Amino acid sequence: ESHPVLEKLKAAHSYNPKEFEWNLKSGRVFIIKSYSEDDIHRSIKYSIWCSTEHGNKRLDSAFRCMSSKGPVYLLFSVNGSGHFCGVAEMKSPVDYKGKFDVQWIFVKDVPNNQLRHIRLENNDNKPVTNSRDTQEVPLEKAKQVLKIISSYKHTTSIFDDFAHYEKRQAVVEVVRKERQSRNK
Ligand SMILES: *[Se]c1ccccc1C(=O)Nc1ccccc1
C-alpha cells in the first residue's frame, strides 16, 4: 500500500535523478539540521522550509547574494539521526516568522560513515557530519558530498514511513483543535 499524496509527489517531481551535476560551475551549499523527521515530511510535501531567525538571515543573505548565478543547495539531517535524508534547492528569499520556498531533489538516506571523512576547513576541520544548522560547506568539499549523496545506493528514505507521518500530523491537528476548543 502506498499513499496517494506520495504518489502525486512522485509523479510531479523527479526525485533522486540519475543525471545530477555534482561538479558545480558555481553555487553555495549549506547544512540544515532539522529538529524532527516530521518537519522533513512537511517540507517535502509543501516545498517550504524555515530555519531559526539567525538561520533565516544567513540563508536570505546567501540566496540574494547568488542572484541566480548558481544554485543554493541544502543538505538535510535530523538532529542525532546519523544520516542525511536528502538535499533540496533554495528557491526564494525568506518571506516574513520567516519561510522560504525549496525544491526537493534527493530524498534518500545516506549514512554518516559515508561522509565523515570529508572535513570542513571553515569549521575547525570538523567532519561535515558534525555541523550545526546553516553551516556552509566549502565548494570543493560540497562537490565531494554531492557526488557521494548522488551516487549512493540507498536502501531506505523517509518516504518509507510516509503514511505514518501522514497519520501523525492528522492526529496532532485534531488534538490541538479539541484542546483549543476546551479552553474557550
Ligand atoms: Se516555517 C512557516 C512559517 C510561517 C508560516 C508557515 C510555515 C510552514 O509552513 N512551515 C513548515 C513547513 C514544513 C516543515 C517545517 C515548517
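All residue numbers given for chain A refer to Swiss-Prot; the residues shown span 363-458, 471-558 in order.
Cβ coordinates come from backbone N, Cα and C, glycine included.
Per Swiss-Prot, the features are as follows:
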{"type": "MUTAGEN", "residues": "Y397 to A", "note": "Strongly reduced binding to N6-methyladenosine (m6A)-containing RNAs"}
{"type": "MUTAGEN", "residues": "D401 to N", "note": "Increased binding to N6-methyladenosine (m6A)-containing RNAs"}
{"type": "MUTAGEN", "residues": "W411 to A", "note": "Abolished binding to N6-methyladenosine (m6A)-containing RNAs"}
{"type": "MUTAGEN", "residues": "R506 to A", "note": "Reduced binding to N6-methyladenosine (m6A)-containing RNAs"}
Sequence-ordered mutagenesis positions from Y397, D401, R506 with Cβ under 6 Å of an atom of ligand 1: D401
Mutagenesis positions near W411 (mutagenesis position), in sequence order, restricted to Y397, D401, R506 and a 10 Å Cα cut-off: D401
Neighbour tally for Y397 (mutagenesis position), based on other Cβ positions within 10 Å of its Cβ: 11
Nearest-integer angstrom distance between the alpha carbons (Cα) of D401 (mutagenesis position) and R506 (mutagenesis position): 17
Between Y397 (mutagenesis position) and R506 (mutagenesis position), the C-alpha gap once rounded to whole angstrom: 12
Under 8 Å by Cβ from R506 (mutagenesis position), same chain, sequence gap 6 or more: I393, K395
Flanking Cα pair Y458 / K471, between which 12 residues have no modelled coordinates, distance in Å: 5
Cβ-based isolation winner (fewest other Cβ atoms within 10 Å) among the mutagenesis positions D401, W411: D401
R506 (mutagenesis position): secondary structure state under DSSP, collapsed to three categories: coil
